[PDB]
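Enquirer: Have a look at the structure that comes next, please.
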Amino acid sequence: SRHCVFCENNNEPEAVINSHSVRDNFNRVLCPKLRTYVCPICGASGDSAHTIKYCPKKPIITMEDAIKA
Amino acid sequence: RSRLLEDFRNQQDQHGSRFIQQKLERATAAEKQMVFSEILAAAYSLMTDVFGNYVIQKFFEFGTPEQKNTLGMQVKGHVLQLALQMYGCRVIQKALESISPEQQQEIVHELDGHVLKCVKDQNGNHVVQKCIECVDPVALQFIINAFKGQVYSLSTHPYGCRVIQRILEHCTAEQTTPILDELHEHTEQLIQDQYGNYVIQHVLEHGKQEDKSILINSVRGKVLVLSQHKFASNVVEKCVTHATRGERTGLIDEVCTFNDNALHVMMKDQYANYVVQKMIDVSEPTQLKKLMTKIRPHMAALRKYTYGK
RNA sequence: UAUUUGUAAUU
Ligand SMILES: [Zn+2]
Ligand SMILES: [Zn+2]
């Protein structure tokens, strides 16, 4: 494989997809596009970077939070 | 004799044990009784062997059962010591499927009330499961009676949940029932746990329908809250699949009344989308079409993700 | 544009 998935889902050119793997060998984030992105919730970036949908602090939403908003 | 060890190394050792394994199917029964009688002395130490245990396992089948019994007696008196030992317990669990059920019952009577510190070992749990599969469940009533007050605390245990599934799969109604009610007590907290979801999941695809009705009734109100949770999302998954049409319709109508943006939380969140997917392929075309015409707009927010729906 | 889809103890 030797290829990332994050760059593949964003339709980056075929060389960038095969350029790097998604993460490191130590579960460190490796894809530069993901390491750039600073999490708007938990603020982490780089080694522990992640998007919003997968943030550890992405709050659990009850029906009450769906009524009030 | 070690000069022949280095005269065969030049061509308890892996070579000798595996060659015993590949040539035990040949040779004479006189050599079989020869070796077996050469082992009966102090096999208590030969159990805890990294590759003697391959040999013990291999001989527990090809020989006459007389050797199985006579070596069986050369073990009792030291079972609490050899059950926690790795190779000894590989020997045990690889030996509980060859002996007679009577000697088996003797082994069951060897350890009672010990379950506490048994499954709480890296090796005891595997043997416990192997016995719940092998031994008659009625002989294991000491297991059911060693868990009064200990069901909820050990059902979330990693080694405990396996044993729980083995009990629920290989028992009668009188044995599965009290533990099952003990599970019906602490359900709402079991689902949230990383190992309670294995237990409940095993219940939904094994137990009687009525338990599934009780559990499904103990969920109506927590669909968005648990589909958004990490472990509970699997309970929702393997819950909507195994269900009657009436309960599928009940939960489906409980979901399609979500406040629009809650549907966006469903499609977006890292877990609820699995609930959506496995919810698609169980519904009747009536409720299926009543859901296609419900969250069709939110679809236009998944073409950027990895959902080709 | 924030896009990767998600859980289990031993030779
Ligand atoms: Zn990348
Ligand atoms: Zn974050």
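Following Swiss-Prot, chain B residues are numbered 1092-1102, 1121-1418, in order.
We read in the header that X-ray crystallography, 4.0 Å was used to get this structure.
Placed from the backbone N, Cα and C atoms, the Cβ positions cover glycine too.
Copied straight from Swiss-Prot:
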MUTAGEN   B:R1127 to A  Disrupts RNA-binding
MUTAGEN   B:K1167 to A  Disrupts RNA-binding
MUTAGEN   B:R1199 to A  Disrupts RNA-binding
MUTAGEN   B:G1330 to D  In Pum680; abolishes interaction with brat and translational repression activity but not RNA-binding activity
MUTAGEN   B:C1365 to R  Abolishes interaction with brat
MUTAGEN   B:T1366 to D  Abolishes interaction with brat
MUTAGEN   B:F1367 to S  Abolishes interaction with nanos
MUTAGEN   B:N1368 to S  Abolishes interaction with brat
Enquirer: Between B:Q1102 and B:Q1121 this deposited model leaves 18 residues unbuilt; compute the CA-CA distance across that break and give it in Å as an integer.
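Expert: What separates the two Cα atoms is a distance of 17 Å.
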Enquirer: Return the mutagenesis positions from the list B:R1127, B:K1167, B:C1365 for which some CB of chain A is under 8 Å from the residue's own CB; sequence order; 'none' if the set is empty.
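Expert: Near chain A, no listed mutagenesis positions qualify.
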Enquirer: Could you tally the C-beta atoms, other than its own, that fall within 10 angstroms of the C-beta of B:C1365 (mutagenesis position)?
Expert: 14
Enquirer: I'd like to confirm something. Which of the mutagenesis positions, B:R1127, B:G1330, B:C1365, B:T1366, B:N1368, has a Cα closest to the Cα of B:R1199 (mutagenesis position)?
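Expert: It is B:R1127, whose Cα lies nearest.
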Enquirer: Kindly assign B:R1127 (mutagenesis position) to one of the three DSSP-derived states: helix, strand or coil.
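Expert: DSSP assigns B:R1127 (mutagenesis position) to helix.
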Enquirer: Given the mutagenesis positions B:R1127, B:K1167, B:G1330, find the one whose Cα is closest in space to the Cα of B:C1365 (mutagenesis position).
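Expert: With Cα distances computed to B:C1365 (mutagenesis position), the winner among B:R1127, B:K1167, B:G1330 is B:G1330.
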Enquirer: Work out how many Å separate B:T1366 (mutagenesis position) and B:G1330 (mutagenesis position) at their Cα atoms, rounded off.
Expert: 12
Enquirer: Where among the mutagenesis positions B:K1167, B:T1366 do you find the Cβ with the fewest other Cβ atoms within 10 Å?
Expert: B:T1366
Enquirer: According to DSSP, folded down to helix, strand and coil, what is B:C1365 (mutagenesis position)?
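Expert: In three-state terms, B:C1365 (mutagenesis position) counts as helix.
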Enquirer: Whole-number Å distance between the CA of B:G1330 (mutagenesis position) and the CA of B:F1367 (mutagenesis position)?
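Expert: B:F1367 (mutagenesis position) has its Cα 11 Å from the Cα of B:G1330 (mutagenesis position).
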Enquirer: Where among the mutagenesis positions B:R1127, B:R1199 do you find the Cβ with the fewest other Cβ atoms within 10 Å?
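Expert: Lowest Cβ count within 10 Å among the mutagenesis positions (B:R1127, B:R1199) is B:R1127.
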Enquirer: Find the one among the mutagenesis positions B:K1167, B:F1367, B:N1368 whose C-alpha lies closest to that of B:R1127 (mutagenesis position).
Expert: B:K1167
